[PDB]
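Colleague: Provided herewith is a single structure, encoded as structure tokens, for subsequent inquiry.
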Number of protein chains: 2
Amino acid sequence: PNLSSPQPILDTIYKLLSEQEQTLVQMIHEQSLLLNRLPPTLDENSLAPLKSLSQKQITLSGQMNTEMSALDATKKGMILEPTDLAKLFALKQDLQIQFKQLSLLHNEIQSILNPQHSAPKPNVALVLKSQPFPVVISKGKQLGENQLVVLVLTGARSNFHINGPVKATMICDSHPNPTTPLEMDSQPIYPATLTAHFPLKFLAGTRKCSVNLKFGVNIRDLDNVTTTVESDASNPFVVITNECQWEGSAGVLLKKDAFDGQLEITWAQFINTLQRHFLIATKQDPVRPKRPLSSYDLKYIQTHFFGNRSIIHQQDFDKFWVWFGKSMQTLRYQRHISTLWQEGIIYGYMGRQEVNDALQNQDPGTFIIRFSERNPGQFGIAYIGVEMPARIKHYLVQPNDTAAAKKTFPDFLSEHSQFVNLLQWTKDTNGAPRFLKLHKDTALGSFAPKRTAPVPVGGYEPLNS
Amino acid sequence: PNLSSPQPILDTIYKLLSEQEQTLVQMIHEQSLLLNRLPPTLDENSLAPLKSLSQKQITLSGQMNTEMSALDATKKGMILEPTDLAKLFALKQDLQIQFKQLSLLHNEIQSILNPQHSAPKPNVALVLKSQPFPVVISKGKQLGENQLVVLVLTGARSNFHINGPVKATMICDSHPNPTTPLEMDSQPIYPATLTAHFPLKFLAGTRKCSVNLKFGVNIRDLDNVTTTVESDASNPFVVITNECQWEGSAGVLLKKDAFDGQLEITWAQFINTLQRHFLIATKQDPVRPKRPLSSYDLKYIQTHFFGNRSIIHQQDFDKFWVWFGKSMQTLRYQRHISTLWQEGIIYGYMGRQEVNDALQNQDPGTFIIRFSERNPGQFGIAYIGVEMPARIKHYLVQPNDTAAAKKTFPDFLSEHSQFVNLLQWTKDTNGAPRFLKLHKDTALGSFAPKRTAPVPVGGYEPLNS
């Protein structure tokens, strides 16, 4: 549960991709050129240049494999920080595409050199250049014009035509709706880039079931043979119709993305996935998040829900989500909590015995806010009381203190004299977030109760009012 | 406004009285003896012994006058502490009696030596050996058997008989009831002491008017001439029918006792009287009071209601009582206030600017309780608030915080987290009451909210509850 710095493994692979990217550009050209310079009915010394290319392609393909494995070993074995995490996902995506492109080029050269190894049909491939999945989507939202892009890959020469537009299809492999969940599934193709953008409009909930989109188009061969070419499935996702389904759906989605048909995954594999989904829930920036799960949070999680083992099993998840899902529902929907938590105002994930030690003998009125370990989704303010001898006191904030969306958590806070100064979680010189005693009113700085008319002086005033 | 120590003037006069007391005992004997040793029809050398006595009597009488004047000059010119105060009142009372007794003896000897100076009627006198006045009495109370004692004074020889019992009569010189206010007004006389005890039962209110009792009996001369002998009036007092009249009546009584038909009195004369009536209101012991008006209180009074002058006028009183009377009504009737004030829990008489300086920069939650200068009869808690920067805040406690006799002032106090530690008024080594920060709960030690079941541990608890 300690974020590392694979900064090397990844900046190394980043440069390779950019280089390979250009290698592929000059190769699609170099190849097509050789194909048009082929004497009708190949000899031998005709094929020296093709065999040399095939050779380079095979070697290149191998590098790509080593890269992939390296990337795959890193997610499964290292706990990556938000940035390194986001980068890995991007590098993996682009390497897969480069790999497929190189593949369609090799098949084409191989169709010539060693025929009879044909039948691979036309060299075409549909790939997802970019997608907004995974994510839990609210029924009725429509995707941006550049959020979901499909790209068509080809060899040097195209020995076929494309009929009709590219079509999107929603799939739920846990079957068996009775209508159409998507609007704007058919799109035409951009010529300069052979791309199709899909600003989808989600018209139906998924009934808390993971879902994937599939794309396909029809290709008409040079012999008038029509074949359909489809893409692999997109990352999973779910559509909900009310913020009541968020948890259940988000859980299903996370379990799926995390394990993906497996029973056991590595700890790193797990939190790397959780981390990603946590920033999506709290709607934070993936690369520079205001507040991502910290090393402390991860350890808290790893201790309270997992044997503290470096291997996580399928069923351990169910209990984890029963509680963790709730904490995330509150952060995602309860007014100002997300913001308050990201500020350091609400600490969050911390146990009893640790809150107590953190508050071991502080001037009375010192409180730290945190999640109740027994009442999932709710906060427990740990503060020091007035009565002597001063002892530590816990209070479970209830759906009535903030009840009536009118009044909000931050209001409730500034209404009780028992809560004087907060132990806020703030970052230091070396990024170091620590505990600095702000004053309830100072920290709640902007969520403060603005005043109208100035403070009264020489008379009497109402208490706490 | 600074209590002195006339301890000398008074211990001097105390010894004299005790001595004179015995002088009078041996004189009543020495005289009667000479009277029975008088040859029928006085000569001259018959009268040498009577003239020598008369001489001693005149000299003695004079001392008594000097004593009285001395006592009278002391009340009017020195601020006496509770003890010295109580003593003065007692010494004055007994000196008056001794003086009257000596007088009846001198008249008798003078009736002989210089007749024609007779006509003074029979040598008898009714005097109040002890009384419970001044005081505001509640209709329906009955006096103890030794609270109101009348004593009959005589000369050496008694040349008369007493008919019937001694009678009490209530008088209101501010006239013009229509019935009988007293029960058990006629009492017989004790032979060994010629005393009559009057355990009066007050059957009627006075309608907020000072009142005095008069006593009288009928004396039948040796010539069958009947004459009534009455006593001077008792100290003033009032009878009330409901704790609604206490103030008005107590005020009337205090003004009367203080000024007694005058327009201007001395400051000392005033507070000496107030002090006495204050201890009566708070029902405290007159000699060793738990908490009498202090030097500070007196100064506060002298500054806020009197020009700070050493002379007090009649009308200045009216405003003084409008406010002071209320403070005393609260101390006398509001549940636990008397006790709380006598403990040091409630400071009491203190102004704004002084409470502020007393609280100049103390840890927040520090409060001192005191009387509101603008809302007579009510308290104003001056405390330090939570909000930063911490400033001093005043709160007027209202008849709803303690409303419902069920809930009481001390309850209200321990219910607000704004009131953490009290600045109690406690006495030091050299009797020195100062300000020592107790903890709200510590000071309210016995008025504390006792608990049933022990303090809860590892769970959550309600706030302030």
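Residues displayed in chain A correspond, in order, to Swiss-Prot positions 239-414, 419-707.
Looks like X-ray crystallography, 2.8 Å, at least that's what the header says.
Backbone N, Cα and C atoms are what each Cβ position is placed from, and that goes for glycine too.
Sharing the record's features from Swiss-Prot:
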{"type": "MUTAGEN", "residues": "A:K443 to D", "note": "Loss of DNA binding"}
{"type": "MUTAGEN", "residues": "A:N484 to A", "note": "Loss of DNA binding"}
{"type": "DOMAIN", "residues": "A:583-686", "note": "domain 'SH2'"}
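Set these features in their place in the structure for me.
Modeller: Cβ neighbour count for A:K443 (mutagenesis position): 14 (other Cβ atoms within 10 Å of its Cβ, all protein chains included). Look at A:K443 (mutagenesis position): DSSP puts it in a strand.
Look at A:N484 (mutagenesis position): DSSP puts it in coil.
Sorting each residue of the domain 'SH2' (A:583-686) by its DSSP state yields 20 helix, 28 strand, 56 coil.
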Colleague: What Cα-Cα separation, expressed in whole Å, is found between A:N484 (mutagenesis position) and A:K443 (mutagenesis position)?
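Modeller: Answer for this pair: 17 Å between alpha carbons.
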Colleague: If you draw a 10 Å sphere on the Cβ of A:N484 (mutagenesis position), how many other Cβ atoms land inside?
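Modeller: The answer is 9.
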Colleague: Please give the Cα-Cα distance in angstrom between A:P414 and A:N419, rounded to a whole number; the 4 residues between them are not modelled.
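Modeller: Each end of the gap has a Cα atom, and these are 9 Å apart.
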